[PDB]
2 protein chains.
Amino acid sequence: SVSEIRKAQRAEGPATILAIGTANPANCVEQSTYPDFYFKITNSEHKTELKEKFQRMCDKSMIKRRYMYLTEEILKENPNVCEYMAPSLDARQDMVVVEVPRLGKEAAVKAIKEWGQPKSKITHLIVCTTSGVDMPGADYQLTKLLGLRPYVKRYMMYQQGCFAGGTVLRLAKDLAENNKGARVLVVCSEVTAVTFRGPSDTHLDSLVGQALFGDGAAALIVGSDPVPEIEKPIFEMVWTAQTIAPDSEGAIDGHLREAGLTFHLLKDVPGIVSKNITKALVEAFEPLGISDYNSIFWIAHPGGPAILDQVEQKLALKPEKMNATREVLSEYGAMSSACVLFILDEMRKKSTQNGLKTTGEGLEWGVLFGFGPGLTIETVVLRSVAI
Amino acid sequence: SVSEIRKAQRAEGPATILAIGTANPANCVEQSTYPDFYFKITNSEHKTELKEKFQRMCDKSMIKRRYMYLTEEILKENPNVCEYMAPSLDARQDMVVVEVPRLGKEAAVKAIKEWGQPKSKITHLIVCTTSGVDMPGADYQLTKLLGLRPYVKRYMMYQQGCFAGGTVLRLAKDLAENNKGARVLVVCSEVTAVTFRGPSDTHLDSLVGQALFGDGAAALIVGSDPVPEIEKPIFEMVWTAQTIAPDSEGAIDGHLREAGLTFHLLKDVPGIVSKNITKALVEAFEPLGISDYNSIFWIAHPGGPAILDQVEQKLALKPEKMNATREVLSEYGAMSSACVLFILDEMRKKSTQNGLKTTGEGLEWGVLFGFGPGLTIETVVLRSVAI
Ligand SMILES: CC(C)(COP(=O)(O)OP(=O)(O)OC[C@H]1O[C@@H](n2cnc3c(N)ncnc32)[C@H](O)[C@@H]1OP(=O)(O)O)[C@@H](O)C(=O)NCCC(=O)NCCS
Ligand SMILES: CC(C)(COP(=O)(O)OP(=O)(O)OC[C@H]1O[C@@H](n2cnc3c(N)ncnc32)[C@H](O)[C@@H]1OP(=O)(O)O)[C@@H](O)C(=O)NCCC(=O)NCCS
């Protein structure tokens, strides 16, 4: 009886990513000229030293542009958003409670189109965001916007931060694998309207966030037991882990206050990530018998370029390993949770477009990393799919 | 290879609740005298009509007392919290970012003691709260406070609302069932310091929340494949669902603003719940061949007494079905997500104490309901355990 129900209820194979679709606000912000725009829009042109400092951060960022919900016209109507710290949460919340599900919606409609199956077959819905919170949440708004069934099972992940691209995958794996037929829509939608703020020379950590963060959503359809020649696997999830690096208390903290979401960097993030990445890698791939980290395909949250460079240096990865990750950093900036999902998209499209044998750059096994508050490391083990 | 990994990775039996422990702030607030305390502490004694209205709500509430982090001494130091709508989120956040994990901690240490196994066997941690958000979140604070392993896999459910006692169970089921050996610590910790506010005669819905909400945490250890005679099952989870009632847009909304968390009731919650409960029940128990709702044991989020009375009337449940739920309402008030978990505790202790044959009041099959924003209904199907 209960064991017979349990056997009939559960799926059989590994959770598989079966579609990926992305969206970004229409406003494109060039990085090259960004320090002049940002310092003028925040009435900080008098702060010469600080500005110079910010131009060096933007030039070193390895970001060419970012898409941003916030425009100059929005910023001229919200001077409290332009100050470093002024009461402004109600204004930010009003932007992102709407923008998050609207952008989410765009991304999900593309993934759903790629998937090709009836949206009423969507059984579970994971929404993930670091901007804004609301009740009913963005999961409820998206259910309504997309026309999903009313009984879809919802997972609203609010205020998670930069590692949550790995969390959503970790979550989606167990939902798809334990429920026969389940098809998970995963939406990660991040708008920086909640974090934008003016510059202050005693809060340079906050200034780094202003050079690096950008907006965007990605959506996946995740499922086990794909219907062959009807659904088309892209990646398979095999294993996951989540861990907190030692000696990293306060490395990446973010508080939602009356003045919005503030971020504070209190340790050395690039050096904590580098120092701990090997540990993560051995815990993942030692049971797979693999020890050569240039033989797997990589996905790494690009929390800025120094994380990437210090991980590549640490392990002696060839320069090419981080190509997809850096191509996403270049074109969109760090989109918090959505970022690693754009990198899966970027990798599978490039491998397919270039005639490679797998969606994992020609390779079989892959890794995806999420880095963020705690200092937290999310690891997902992937296997590519032939062709 | 991947199928062999998948077979070795997954658990076998149904997710089982193996310990439950609860905690509440030490301040006990009598309901009988509460309208005099509340109207004086919010400088609203001049509002006679409103006060009378509130005394009738408190007398009708069927709540004898509630435990509250907020004291008069805290309230005299935060007059902005005492007003209906004054800027006060930073003050509330500072209370609940600390109180949530501290209260959570108390509850979890009791469940962990009851469970009896090494805390290092805790593989997953679900924290659920509707009060406050922070990064790193309360999941991270609790990992640290309890000494859990650094690699515990964390699920931070922020700003979920009153149905999330059913969500956490739905989540815990799939984590325990898909991962061999996994042992889930589930903590639901709700402090109303984020919602307390003064009275306003054009916002009576907000006034209802002030009569009903109270604080508290509950913790569970959830696992499949219990080790017989080492771990002691209390309830087994068989099936879950989550759904959004038709025609309920805006029934229970809650916005986190600069003035704190506000709640708004825009429809008839008791009549929406009653009207839809039968549907939920048939979707759950029709595949079990059961149609007599007095033959299963009940657990219902007591979002106030009218929900309970209108559900009991609708279905013709004997008065006794809602005994445990109402005993928790009586002693603690509505503790949001934690509430239904206190009711499982209350039911299994009473059945054991009174010599009944199961922990489900002598009965085999049971149901737990979560009601909240959307208008959302969470259903969990339970089976009791012998003795
Ligand atoms: C910011 C970044 C793009 C600059 O690239 P870079 O290769 O490191 O370039 P540089 O070393 O010349 O330094 C850039 C500026 O960062 C500033 N900076 C970065 N972290 C700082 C900190 N904790 N305190 C003070 N300044 C800091 C420096 O003052 C420096 O300005 P400078 O020219 O006056 O000296 C790189 O530092 C980076 O990727 N940082 C991100 C790390 C991170 O934690 N991201 C987390 C997201 S919240
Ligand atoms: C509040 C409650 C405890 C009172 O019990 P009761 O059996 O219904 O008692 P009564 O019908 O005499 O009414 C109590 C007061 O509720 C007030 N009330 C409740 N909902 C209201 C609404 N939407 N608009 C105005 N007043 C409302 C009434 O004005 C009434 O005051 P009264 O004596 O001036 O007329 C019961 O209404 C209840 O359980 N409400 C909860 C429903 C709910 O949505 N909970 C969701 C949590 S956010």
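Shown for chain B, in order and in Swiss-Prot numbering: 3-389.
Structure method, as recorded: X-ray crystallography, 2.2 Å.
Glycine too: its Cβ is placed from the backbone N, Cα and C atoms.
In the three-state DSSP classification, B:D61 (CoA binding site) falls within a helix. What Swiss-Prot records for B:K55, B:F56, B:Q57, B:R58, B:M59, B:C60, B:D61, B:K62, B:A308 is CoA binding site.
Sequence-distant contacts of B:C164 (mutagenesis position), defined as residues of its own chain at least six apart whose C-beta falls under 8 angstroms from its C-beta, comprise B:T132, B:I254, B:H303, B:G305, B:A336, B:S338, B:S339, B:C341, B:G372, B:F373, B:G374, B:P375. DSSP assigns B:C164 (mutagenesis position) to coil, not to a helix or a strand. What Swiss-Prot notes for the published mutagenesis of B:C164 to A, D or S is this: Loss of activity.
Among the features that Swiss-Prot reports, active site, acyl-thioester intermediate is placed at B:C164, with the record citing a curator's inference.
Within the same chain, residues at least six positions away from B:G216 (substrate binding site) with a Cβ under 8 Å of its Cβ are B:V31, B:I65, B:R68, B:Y69, B:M70, B:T194, B:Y334, B:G335, B:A336, B:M337. Positions annotated as substrate binding site by Swiss-Prot: B:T197, B:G216, B:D217.
For B:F215 (mutagenesis position), the count of additional Cβ atoms within 10 Å of its Cβ stands at 25 [all protein chains shown]. According to Swiss-Prot, the mutagenesis experiment B:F215 to S, W or Y carries the following note: Drastically reduces catalytic efficiency.
Experimental mutagenesis is annotated in Swiss-Prot for B:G256 to V, with the remark: Decreases catalytic efficiency 7-fold. Under a cutoff of 8 A between CB atoms, and with a sequence separation of 6+ in the same chain, the neighbours of B:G256 (mutagenesis position) are B:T132, B:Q161, B:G163, B:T197, B:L263, B:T264, B:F265, B:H266, B:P375.
B:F265 (mutagenesis position) counts 23 other C-beta atoms within 10 Å of its own C-beta, drawing on all protein chains shown. According to Swiss-Prot, the mutagenesis experiment B:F265 to V carries this note: Decreases catalytic efficiency 2-fold.
Packing around B:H303 (mutagenesis position) is summarised by its Cβ count: 29 other Cβ atoms lie within 10 angstroms of its Cβ, all protein chains included. Quoted from Swiss-Prot, the note on mutagenesis experiment B:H303 to A, D, N or T is: Drastically reduces catalytic efficiency.
Quoted from Swiss-Prot, the note on the mutagenesis of B:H303 to Q is: Decreases catalytic efficiency 13-fold.
Highest Cβ count within 10 Å among the binding-site residues B:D61, B:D217: B:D217. Contacting chain A by the Cβ rule (under 8 Å between Cβ atoms), the recorded positions B:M59, B:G256, B:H303 reduce to B:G256. Each residue contributes its Cα atom, and for B:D61 (CoA binding site) and B:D217 (substrate binding site) those atoms are 19 Å apart. Residue pair B:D217 (substrate binding site) / B:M59 (CoA binding site) shows a Cα separation of 19 Å.
When the binding-site residues B:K55, B:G216, B:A308 are checked against ligand 2, B:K55, B:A308 have a Cβ within less than 6 Å of one of its atoms. When the record's CoA-binding residues B:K55, B:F56, B:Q57, B:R58, B:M59, B:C60, B:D61, B:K62, B:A308 are compared pairwise by CA position, the greatest distance found is 17 Å. If you draw a 10 Å sphere around the CB of B:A308 (CoA binding site), it holds 19 other CB atoms from the protein chains shown. B:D217 (substrate binding site) falls within neither a helix nor a strand when secondary structure is assigned with DSSP, and so counts as coil.
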